[PDB]
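Participant: Please see the structure below; I have some questions.
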Amino acid sequence: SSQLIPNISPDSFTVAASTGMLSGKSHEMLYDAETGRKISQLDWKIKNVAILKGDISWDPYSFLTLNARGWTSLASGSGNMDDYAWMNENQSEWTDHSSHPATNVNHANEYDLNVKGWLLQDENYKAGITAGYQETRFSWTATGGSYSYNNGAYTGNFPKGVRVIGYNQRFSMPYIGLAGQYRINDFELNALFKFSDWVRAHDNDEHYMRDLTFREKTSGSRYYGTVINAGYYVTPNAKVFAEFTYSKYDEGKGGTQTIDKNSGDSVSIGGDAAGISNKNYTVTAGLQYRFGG
């Protein structure tokens, strides 16, 4: 018993990089605006895609840390997609449902510009607030799969590997939050709780078999998330850590634009005929190095 303490100083620059698993689930909604009734819902799962996060952290002052983090899809990954439509106004049970297990998660990425304000600090604890800006992007392509239309009056399979629906989402937002830190010998744990009432969501939908594109753009959606990690200082300058991330983007609502691909001609439809939501977690492991010159 006689351990190894982190070697931190003011004006430090820190760099950390981790890698692991990205998972989550998005929704693509179509409503009747007048009645708020759901005429469609697309469910784009995400199944362990391999990611790579990276952290960069100048703490100019001891009570102040600037931060630029982000992660990216390492390559096309494993997804899924299900497509429901409630076509009979007089029926709770949806009438249409296609399924596309062969859904590719083309790519995924996020960046996060964050500042941390420490209001209280001693040698093992820290508490403060954070403010920042995030943007997050997802891309899928559902291919093949099967379908039932008209409550199964036309069951069947799609052509293996043919582009069916393409879909991408973007969630941009300013955020604020509470931050805590706990050290002790060669251990450091970081918890963070984040929130926003000012999410801006966009999505794009190509139905290639209908030759139609769709534009959904949302403002004022709500969001909440957490970042927690635990690490050990293997040296005074190096911390091996594991890290969990969660992000919930609440359904924002707005209008839909429809472009007819083979005419160009476009048509816009009215408020809350569309929804855009998502749900994240990342499990990630790596190493942090602190320089501080």
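Easy rule for this one: first residue shown is 1, then count along the chain.
Heads up, the Cβ atoms here are built off N, Cα and C, so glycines get one too.
Pulled these from Swiss-Prot:
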- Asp83 to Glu (Swiss-Prot position 104): A high percentage of mice survive Y.pestis infection (MUTAGEN)
- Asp83: active site (ACT_SITE)
- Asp205: active site (ACT_SITE)
- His207: active site (ACT_SITE)
Participant: Between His207 (active site) and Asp83 (mutagenesis position), how many Å separate their Cα atoms?
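Facilitator: The Cα atom of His207 (active site) is 12 Å away from the Cα atom of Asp83 (mutagenesis position).
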Participant: How many Å separate the Cα atoms of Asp83 (mutagenesis position) and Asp205 (active site)?
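Facilitator: Distance between the two Cα atoms comes out at 13 Å.
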Participant: Return one of helix, strand or coil for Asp205 (active site), based on DSSP.
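Facilitator: Looking at the DSSP assignment, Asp205 (active site) belongs to a strand.
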